[PDB]
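Enquirer: The following block contains the structure, expressed as structure tokens.
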14 protein chains.
Amino acid sequence: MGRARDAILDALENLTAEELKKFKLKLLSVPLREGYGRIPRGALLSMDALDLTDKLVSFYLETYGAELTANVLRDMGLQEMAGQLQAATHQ
Amino acid sequence: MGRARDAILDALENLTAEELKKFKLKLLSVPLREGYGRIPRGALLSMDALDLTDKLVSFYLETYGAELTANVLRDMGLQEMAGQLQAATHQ
Amino acid sequence: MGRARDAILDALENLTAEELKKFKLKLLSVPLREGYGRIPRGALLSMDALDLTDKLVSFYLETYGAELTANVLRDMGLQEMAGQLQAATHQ
Amino acid sequence: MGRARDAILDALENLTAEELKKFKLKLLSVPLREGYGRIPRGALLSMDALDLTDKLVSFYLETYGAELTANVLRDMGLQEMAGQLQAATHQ
Amino acid sequence: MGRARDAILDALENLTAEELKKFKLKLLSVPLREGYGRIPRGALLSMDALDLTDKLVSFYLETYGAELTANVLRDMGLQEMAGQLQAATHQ
Amino acid sequence: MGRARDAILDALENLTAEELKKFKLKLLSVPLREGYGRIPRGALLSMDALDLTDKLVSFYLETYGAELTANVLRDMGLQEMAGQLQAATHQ
Amino acid sequence: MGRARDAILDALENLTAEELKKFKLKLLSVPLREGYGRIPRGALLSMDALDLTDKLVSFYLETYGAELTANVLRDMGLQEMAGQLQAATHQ
Amino acid sequence: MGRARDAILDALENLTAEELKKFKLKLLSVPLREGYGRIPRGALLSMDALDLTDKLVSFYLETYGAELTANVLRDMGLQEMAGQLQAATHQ
Amino acid sequence: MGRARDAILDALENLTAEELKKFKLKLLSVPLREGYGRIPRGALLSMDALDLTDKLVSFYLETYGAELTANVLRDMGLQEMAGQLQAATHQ
Amino acid sequence: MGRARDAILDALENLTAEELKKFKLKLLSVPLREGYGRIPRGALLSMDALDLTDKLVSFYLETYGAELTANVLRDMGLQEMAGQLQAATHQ
Amino acid sequence: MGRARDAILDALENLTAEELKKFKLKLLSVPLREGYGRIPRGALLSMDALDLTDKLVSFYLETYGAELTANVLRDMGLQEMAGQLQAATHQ
Amino acid sequence: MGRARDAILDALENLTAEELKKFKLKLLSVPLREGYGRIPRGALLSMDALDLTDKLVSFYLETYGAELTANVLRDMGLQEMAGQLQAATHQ
Amino acid sequence: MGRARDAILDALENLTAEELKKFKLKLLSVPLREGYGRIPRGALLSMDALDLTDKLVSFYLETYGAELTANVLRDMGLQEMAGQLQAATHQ
Amino acid sequence: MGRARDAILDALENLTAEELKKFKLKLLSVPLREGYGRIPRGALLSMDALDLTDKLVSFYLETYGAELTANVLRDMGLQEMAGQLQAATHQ
């Protein structure tokens, strides 16, 4: 199996309990590519980091999951974690 | 078979674990059209979203089930979920 | 032979294991027209869906069997199955 | 056949699994008028709502069964279900 | 020929597969009037409802058979079938 | 189905979590008219607003439940909420 | 015939299925007086309450069967059933 | 049947979940009179209030069960519940 | 015989107890081609993964069963299991 | 001699006992061509797979028997057994 | 007589009932060598471990039966039981 | 008949459901004396306390069964039940 | 049998519930040696420590199971636990 | 049974939620006498005062459990509670 389910985790474990809430909230309205579903609010607003990584790799694929996570992280301002995630995923 | 069972599921899965309890509680006293039964309290206060959608579509019909769910959601305040459900059901 | 023995089966097979028990219990006290016997308690509380349909069509005629099944199903609130049964049997 | 086997069911399905256990426990020590037996503890501690209603109407007659159910429900506090049961059975 | 042979059947067909065994067990120890024999344990613990009714009406008389069946049903707790049998047999 | 179950909820939702504890505590010693039970401590000291409304409408009736809630709210000082509840319930 | 075949039932029927298995297991190692056989393990671990009472009264006598049942019931802790069984059998 | 099985419940429902664990823990080491068994630890640390009352009235008798519950409640500090239980049981 | 009965299992065994229920629920209303029956609701809402795969390959053929499972999995959002299912079945 | 009795046999042995009862029940109401009799209920509701195949090939002919059993299997939902049966019988 | 009928048993008795169903399911679609028949689905989905071993050694020979069991165990994941079976069979 | 089948039960009944699963798991890898068999994994991971005691006394004799139970309890940490079992068994 | 099933357990019981979730998550994407299967996601995300150890020793052998557990523990950071496991396993 | 399971509780309920964590942490490294096991981290870092007392008196005996608790309490500075525990235990 691909390692992308780990590189996401290392990016979502560096977020404090305050930035994780913001990440989950931003995940509710980020534009999505065609053919991909959206996580329901009831489950999204209660998952912790681990379930979030699992469901991100589940709904989307490894490549698109990593790209979406990086885009959301750069959207909220945190570019250190976003840069680390992009570096880990690309090569 | 009507697709309104999926529309109700897509609306009841966007409610938090606390809003679902409110929905189930309001379902106990909402006025009902004549000839339609009322869900017993013993099972109402224990079902999750999936069982709730199934039993809602079973007890009432597709059209009346969607209408009742929209009315209950509108009553409790959530104006976005009711709008989405009405848009999905009407056309 | 009449097809009413198949419409009842398609309706009693759509009930979960808990609703079938309720159906069998309510079959013990539903009002009956004159000239029609009542299913004994000893055998009724143990039959599955197939035996129940067979005994319903044997004790009661096809028209009255379907009508009684629809009435009992509508009494307990399950009206999707009742409407399906009425549509199947009337025409 | 009398309808008392139904009005009891509607009383026992409107209370959750938590106080159904309390109802079954109270049924072991409720005072009984002479000539009526007591439900054995071996089955009473595992019977669900449907079986409980059936056994209540079987051991106890319709009038006394409804009266005993109403008295037990009133004893444990729930006076809405007790009121509904009295209204249904009395007239 | 006596009609109460039917009524006993109507009383023993309302017993599920469980309390029929209990009825047969109580038939081995119920007190008996003088001049009446006891059913041997070898064949009693294997008969169904029909054979049980036939042998009950054979060993004892029609009136005493009905009375004994009613007494055993009353002693084991079932006070509805016993009342129904008494109503059927006395008049 | 009375609407008094919804009027109480609106009364128990506009008060903060700090005074919900005070309301539940005052509910333990409020005088009660004869024939009505008292909610046990073990359950009472743990239910939130929704279960509290359900239990209040269950143990007492609609009219008495609303009156008791209004009286308790008036006792703890909140005159705005008691007035709103009385206005909703009376007409 | 002896009535102790009934009282024994009244002891083995008011205990749950979880402790019936414990009773049957403990019946395997209880000491016995001389001249009395032991119930075979193959049949003992499968009988229900009724067969257990019948076999207990068959293998042992009325008095010794009741006494052994009371002793075993005391050994497993249940003293209410043992007390009522002794009260029934002694006089 | 004695009513003391009802008083004990009224004493075990007036203490919160945290105090129930303490009660069950102190029940593991309270001194017992001779001839009375001790509840096994495996089942004692998992029962709720209802099963606890049933087991207490089962292993011990009505009077000793009430007395032991009162003594344990007094030892663990709760004097109000112990006094209420003693008042309910003694007269 | 065809190997697609193994791939479907490999897709249905990667779902937790929660989205398996969603899969079963959405299997009740997915559009079907002509000549293909619909799984009865009574048995569908109780099967585990293994029975579900067996029945899916039974009612629908190898290719259509795999395609329907893939479509349903895509509809609920899980496009990781759907992707591998399509990869396995197509070649 | 015609080997259609083997195709019917190995088609009816690929379905569980639960589906065999459904097959036997639906055999009671399937439409029949003129000149062909109907299997009586007395034997139909008791035969196992082997003598069922024997009776199907006896009452009807090889071609008509295979066609009828294929139609019944198709109607009750199993499209996999029906397809292989048609493939075997046609050529 | 060969001992492979025992080595298979020790392999099919050391796995829980959850993966016994998986074993029986995968036995329906595993590739088979030429000249070897397939176990009918009607009986296969109901046998326990002992009947399964007997049928495996009857349909397939000792060596091929052991080899097929080892292959099926390997495919489903369990490589501890498969290694034990290979060690017991080969030498 | 030895009493060691009881001392084991008292040892396996004073430990909660969490330690019972650990006990059963450790029973799969404990070193065994020569000439004694090992309990198969299929049945071991599903038996409760009573079945576990029966099988322990069946496979291993009284002395070795008690000694093995004491050793397993000691190895898994519980030094109180192990000491109690040793005291009960040795003298 | 080998002692390796005990070394793993002691490693998995010394990490809290939050690290067990991380361990089970990293078990979904760890590289695997050829010929070894992967634990299905549906069952993996719900097992506790004991079931996890059982499955780890089941799918992978003792040596590879311990090695993989140590590798995952080092990957997720815990170096004390991995060192203890390696010391227990190697000698 | 010894009273050491109570005095230990009296020493652990006088600890606020802060130094209880310190007590549980220091319980992970306190030297142990030979023959006694160590509580795993998985449970030690989540158990409350009552579970802690139960597991302390379970893993160790009464005398050693009390002595070890006193030693740990004295180690972390709290001498009032250690002195009280010693006074309660020794005499």
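The deposited model was determined using electron microscopy, 3.1 Å.
Positions of Cβ are set from backbone N, Cα and C atoms, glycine also.
From Swiss-Prot, here are the annotated features:
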- G:1-91: domain 'Pyrin' (DOMAIN)
- G:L12 to Q: Abolishes promotion of apoptosis and NF-kappa-B activation (MUTAGEN)
- G:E13 to A: Abolishes interaction with PYDC1 (MUTAGEN)
- G:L15 to A: Abolishes homooligomerization (MUTAGEN)
- G:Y36 to A: Abolishes interaction with PYDC1 (MUTAGEN)
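Looking at the shown structure, what environment does each listed feature sit in?
Expert: According to DSSP, G:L12 (mutagenesis position) is assigned to a helical segment. The Cβ of G:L12 (mutagenesis position) has 23 other Cβ atoms within 10 Å, all protein chains considered.
For G:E13 (mutagenesis position), the number of other Cβ atoms no farther than 10 Å from its own Cβ, over all displayed protein chains, is 17.
In sequence order, G:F23, G:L78, G:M81 make up the list of same-chain residues 6 or more apart from G:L15 (mutagenesis position) whose Cβ falls under 8 Å from its Cβ.
In the three-state DSSP scheme, G:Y36 (mutagenesis position) is classed as coil. For G:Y36 (mutagenesis position), the Cβ neighbour count at a 10 Å cut-off comes to 12, with all displayed protein chains included.
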Enquirer: How many helix, strand and coil residues does the domain 'Pyrin' (G:1-91) contain under DSSP?
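Expert: Residue counts in helix, strand and coil order: 59 helix, 0 strand, 32 coil.
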Enquirer: Would you mind reading off the Cα separation of G:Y36 (mutagenesis position) from G:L12 (mutagenesis position), to the nearest angstrom?
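Expert: With distance taken Cα to Cα, G:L12 (mutagenesis position) is 21 Å from G:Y36 (mutagenesis position).
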Enquirer: Check each of the mutagenesis positions G:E13, G:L15, G:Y36 and report back the ones whose Cβ is under 8 Å from some Cβ of chain D.
Expert: G:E13, G:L15
